[PDB]
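A.B. asks: Input: one structure, supplied below.
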Amino acid sequence: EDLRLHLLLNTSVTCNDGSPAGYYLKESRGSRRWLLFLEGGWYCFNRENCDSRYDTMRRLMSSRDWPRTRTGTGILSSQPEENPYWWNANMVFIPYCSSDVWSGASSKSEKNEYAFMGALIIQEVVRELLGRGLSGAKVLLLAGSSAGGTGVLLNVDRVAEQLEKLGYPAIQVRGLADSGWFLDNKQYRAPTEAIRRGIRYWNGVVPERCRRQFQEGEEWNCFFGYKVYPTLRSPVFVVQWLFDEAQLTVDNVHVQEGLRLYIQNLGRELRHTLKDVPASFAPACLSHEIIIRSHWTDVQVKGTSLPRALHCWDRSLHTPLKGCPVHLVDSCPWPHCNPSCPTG
Ligand SMILES: CSc1cccc(Sc2ccc3n[nH]c(=O)n3n2)c1
Ligand SMILES: *[C@@H]1O[C@H](CO)[C@@H](O)[C@H](O)[C@H]1NC(C)=O
């Protein structure tokens, strides 16, 4: 139970119910690398569905019941055997308690039953960590899974701008977006409408260059990785299963020719969106999330594991590297055509 809870000293930066947000921290005194991980867990987009979430998913809307510690797993593990990539880094787990895909900038008030402060939570965590050693960092990797992976895409450049404006231009900010790269595709039998409604409910904010492209009322576009990624300046590594279970869920998929063609076309479209993403890991598996699973080391694409690919990415950010690839996208067209896919 190696990561210790700190509730935010600025108690106006809150979870949905107005309780303070926070972060779990395990410092590594001999390290200038910082990993800030954004938890996922869907979202809620109106009073009624947020009230439902508060009844049965309250840890995602409140800190009142959070434990004092959490165990770092996968990329958050400090054990080299579990985390070949960054086992010696300073580790931060930021709980998702804003239900806004990390985009919100709205306080609880006379007119708002809930606070949606995901974007401000990240910025407040960063600011408070600067007093705890982040000021000496050489690399800040903002990582996240599921809604947290989309959160990376929405927030990585804002973290880079925050540190520049605070006078730390030497800290290299990078993103690792796991399982947050979705397609606004046709369903097999309204995802984009729920986000459009959510953005208004949350006062959601998107990266500036993406906002300027799509403009007022169209900011929902920036929640889709293939549209927001080209607008970003920070290096971002994209991890995405080609047949992501959450993508299939929103597509109303739960095998005859129509569905076979649908699934194959989904994998093809996902692969196509990653063709010009130089740092990516996209196995042909039906699964969801990878980076904080203890067995995250097991999956390989073209014989290369994700921890290896991430290490190769670090080297590339010091022309391609002999035997140390960073772009790893499966080409086989059906779930589990890659033998290293997770079993479940
Ligand atoms: C509904 S269109 C969309 C597009 C981009 C991000 C999101 S948010 C989301 C989507 C799927 C998922 N699975 N697990 C988890 O946390 N999430 N979060 C939604
Ligand atoms: C606390 O956070 C809010 C919202 O981000 C900010 O407006 C305010 O200035 C902060 N207070 C302090 C003392 O930093």
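Every residue number used here counts from 1 along the chain in the order it is shown.
Note: Cβ is positioned from N, Cα and C throughout, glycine not excepted.
Found this in Swiss-Prot, in case it helps:
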ACT_SITE  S146  active site, charge relay system
ACT_SITE  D244  active site, charge relay system
ACT_SITE  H288  active site, charge relay system
MUTAGEN   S146 to A (Swiss-Prot position 232)  Abolishes enzyme activity. Unable to mediate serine depalmitoleoylation of WNT proteins
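Can you tell me where each of these features sits in the structure?
C.D. replies: Within its own chain, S146 (mutagenesis position) has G40, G41, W42, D178, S179, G180, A246, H288, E289 as residues 6 or more apart in sequence whose C-beta sits under 8 angstroms from its own.
Long-range Cβ neighbours of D244 (active site, charge relay system) (same chain, at least 6 residues apart, Cβ-Cβ under 8 Å): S179, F182, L270, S287, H288.
The Cβ neighbour count for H288 (active site, charge relay system), using a 10 Å radius over every protein chain in view, is 19. Annotation note: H288 (active site, charge relay system) sits in a coil segment as assigned by DSSP.
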A.B. asks: Across the 7 unmodelled residues, what Cα distance in Å links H318 and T319?
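C.D. replies: Distance across the unmodelled stretch, Cα to Cα, is 11 Å.
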A.B. asks: Between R189 and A190 the model skips 10 residues; how long is the Cα-Cα span in Å?
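C.D. replies: Cα of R189 to Cα of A190, across the missing 10: 11 Å.
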A.B. asks: Roughly how big, as a whole number of Å, is the Cα gap between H254 and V255 that 5 unmodelled residues would have to close?
C.D. replies: 10
